[PDB]
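**Student:** Next up is a structure, given as structure tokens.
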Amino acid sequence: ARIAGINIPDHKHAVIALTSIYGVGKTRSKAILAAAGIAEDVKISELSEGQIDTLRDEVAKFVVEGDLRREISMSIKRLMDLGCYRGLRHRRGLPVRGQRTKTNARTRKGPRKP
Amino acid sequence: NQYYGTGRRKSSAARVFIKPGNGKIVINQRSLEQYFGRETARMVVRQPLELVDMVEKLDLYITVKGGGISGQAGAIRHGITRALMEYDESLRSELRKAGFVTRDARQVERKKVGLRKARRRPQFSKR
Amino acid sequence: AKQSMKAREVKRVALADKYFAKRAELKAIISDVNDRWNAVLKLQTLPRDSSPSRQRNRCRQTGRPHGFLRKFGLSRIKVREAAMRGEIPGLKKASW
Amino acid sequence: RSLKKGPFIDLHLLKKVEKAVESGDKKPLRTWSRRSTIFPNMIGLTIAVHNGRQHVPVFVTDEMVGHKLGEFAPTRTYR
Amino acid sequence: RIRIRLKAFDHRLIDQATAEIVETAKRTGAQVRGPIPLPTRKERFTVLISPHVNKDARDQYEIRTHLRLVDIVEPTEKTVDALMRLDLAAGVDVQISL
Amino acid sequence: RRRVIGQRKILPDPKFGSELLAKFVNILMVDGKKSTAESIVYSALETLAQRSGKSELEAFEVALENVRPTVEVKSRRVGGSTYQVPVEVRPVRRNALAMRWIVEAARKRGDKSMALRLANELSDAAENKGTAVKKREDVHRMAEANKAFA
RNA sequence: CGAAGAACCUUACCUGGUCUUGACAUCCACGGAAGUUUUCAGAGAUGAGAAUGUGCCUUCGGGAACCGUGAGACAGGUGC
RNA sequence: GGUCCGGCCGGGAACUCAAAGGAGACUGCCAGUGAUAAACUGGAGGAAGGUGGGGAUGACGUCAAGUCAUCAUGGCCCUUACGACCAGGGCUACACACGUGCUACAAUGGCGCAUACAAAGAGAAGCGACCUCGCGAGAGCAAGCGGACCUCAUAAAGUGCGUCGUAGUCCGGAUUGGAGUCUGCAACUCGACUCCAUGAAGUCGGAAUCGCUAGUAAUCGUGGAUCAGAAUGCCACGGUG
């Protein structure tokens, strides 16, 4: 499938190679090992690209690392500002979810100090 | 003809019958070793019948309504105490001499407000 | 807030069917997420004051709302008479 | 985030914006129901918020889509 | 199995009432049940009658409030009819309803 | 306190008829769960037996001989200051105390699983090397000696 | 903590908007049939309109359900 | 007794169960004890034993303590007032602690597949299965069920077979990238939970504030109300131990 990315698994077997890839759904990893489908013991180099080119057109529209570590930041833009929904809190450079999560931002954005 | 017993321990909720001869111990549809197979308490449920030579003379059939094997292992004890009490009056002495006759009723004057033991009265050698 | 909004609830509480819950039995079916007519709900939402299910309530046996025990139909302060006339049928010596 | 399934607005505010929106070289607006989400055609002019302590302007410039006006209302000196 | 849930304040009154059915609703049809009890409300009763606010005068009483199932296996009019003709015996609450 | 009501009676173990093996694992519990812990201690008496291929249960006593004490020291100030004065633990307290010293070593003692801690620690006990022997012997180096200062 | 929900909340309090017989409830004085439905205003209290309605005794008297405005008497709160 | 394999529906009264009226254990008779007093031990015999247990009532005397925020009322309140209508909001910061309450420090652990048994509860301002669409918080269809019928537990342990190999992880949810929701005028500078990416302190802390003696604290869960509602508070009985 010659999939886009930054990293490769090194000597580990299937069930841990497939999830030490730098952004691939571990809860999914179970069904996707049977999707292709391949054994739990494959040290990934024996897939010869072509025993995974077998799910190619599906993985050509999935978020695998290079998007989840970068290009997904272009997906927020139509929610991102003041107005209605989701928000300006993303643009402003803060923690997004925690209790009073604006207040968290000492390290994040400039202060560090209490 | 036949004999019977019932018990209430931890929290079974089980009965037993006795039938004339051939010496076995079933639980509705499976044998004893299938229902209690690793429960270290499995040994007592037949032990005062094997004494009085059950092998051709007595035979046993347990049924259940709160499975609860760590209580059932003794609920059956007072139950089979009842069954024997109409087969043989002589074993009232045996069952008593080895404890099998007893059932669960005793706390030891325990905690109600905070003092560990609470029946034993203030006590002296002259005051 | 003592006798209060009683004068405003009493004039529209009894019509919560006519405001919604029988007026809904044709037009409100389409109007749901399960049925997707996006035009519709937003033009039934205007009555604002009656708009059910909302009722400020009437604790009656207490002249003012020092709370109200919904399990029991009496105010939050009121329990002690029920040992002296039986209106809470498990009110006996405390569990502590 | 609890705007749970679709948009909503401060009603009493966007019902009265309409003459500021008509030829918007006109001076700012105000509001106190800080609950205040607003709409896309307030653009190129200035809403403001009772903060609560005082009032503060917030400029609907070119990009607004995304959060309540509560995003710029200084409510106690946050140290 | 239609469950006529007989009750009274006292044991004396529900006794007289079930004893008529177990015989008369049984006449040509069902083996009609009637002694078979429910969670019989043997509690303690306290109402204030203190003539002023002074010590106690909340005279504690006791109750029976005794309740049973009358059970009829079939509606069979040619056996049950005496229990519907028993309407005049107002003091026992019968809860036929099912 | 005048009544003779004091101690715990229990039943013996499920294989060999001793209150020793029952009470031993009935300290080792550390969290309750009794039945499977009694099955692990059975496996402990088998993993002891793998040292010879005979009845090594005959060596469970032989080991516990070096680990049963005589002394215990309790809270004592009766001459205006710390004054111990051991006095003996009774005939039944002898091996019941040894379990506590076997268990308090076993808890962290480093061997290959839960049985193989107690098998090896009762191996060491047999050879006088035991952690439980050393825990005993330290209260003998302490208390049993102050018998000449009492 | 009372608070078992200090962001409609049984309101402290910061206020602003009404009042001090006030929200609630009487005894006589002259009179009224009681309510359903939207439209525009208003932050809430409250403001300005448009239509649709007319019950029970029935001495045609006196009133009920039930709404009024005008009299003299006259209303309240955890304060320890 | 039939089986079309489900107490299914025939079929009858052993016992659990449900339970009303109620009932039976006393130094009773056996040995030792001493004054054949005392009573204390074991036991005939037992479902308890010397209040058999567990609830309970809680006298005068109760700290010059409360309930002074329903008390019940004598002495005394403010009344342009402490009287009554109605929309907003902000309590939580943060240096400081310090504790109450939470946990994370890995194999007497868990992790992955598969296997044996209880129930304490609350329940028409109700509780709702089967069954449809599901990554799931969460949608829909609706049998039912009023007090063993409906439902919410398919406690966690434990047991058989596999996988790590002592390894900061595989475990740490400190938390922060984005994604979503059940209500609401309402939660955002204010929550409550869900899906995937992750990963702040982490490796056994000293001194010295009292838990907890028995079927009792480690251990092993489930429920409830206030109330348009999210308590970790507390509250009560079960059980490996």
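Per Swiss-Prot, chain F residues shown: 3-152, in order.
Method of determination (from the header): electron microscopy, 9.0 Å.
Placement of Cβ uses the backbone N, Cα and C atoms for every residue, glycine included.
Got these off Swiss-Prot a minute ago, pasting:
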{"type": "MUTAGEN", "residues": "F:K36 to A or E", "note": "Defective in ribosome assembly"}
{"type": "MUTAGEN", "residues": "F:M116 to G", "note": "Significantly decreases affinity for its own mRNA"}
**Student:** State the three-class DSSP label for F:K36 (mutagenesis position), counting H, G and I as helix, E and B as strand, and everything else as coil.
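**Tutor:** Coil, per DSSP.
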**Student:** Give the distance between the Cα atoms of F:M116 (mutagenesis position) and F:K36 (mutagenesis position), rounded to the nearest whole Å.
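**Tutor:** Cα-Cα, rounded: 14 Å.
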**Student:** Reduce the DSSP letter at F:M116 (mutagenesis position) to three states and note it down.
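**Tutor:** Note: F:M116 (mutagenesis position) is helical by DSSP.
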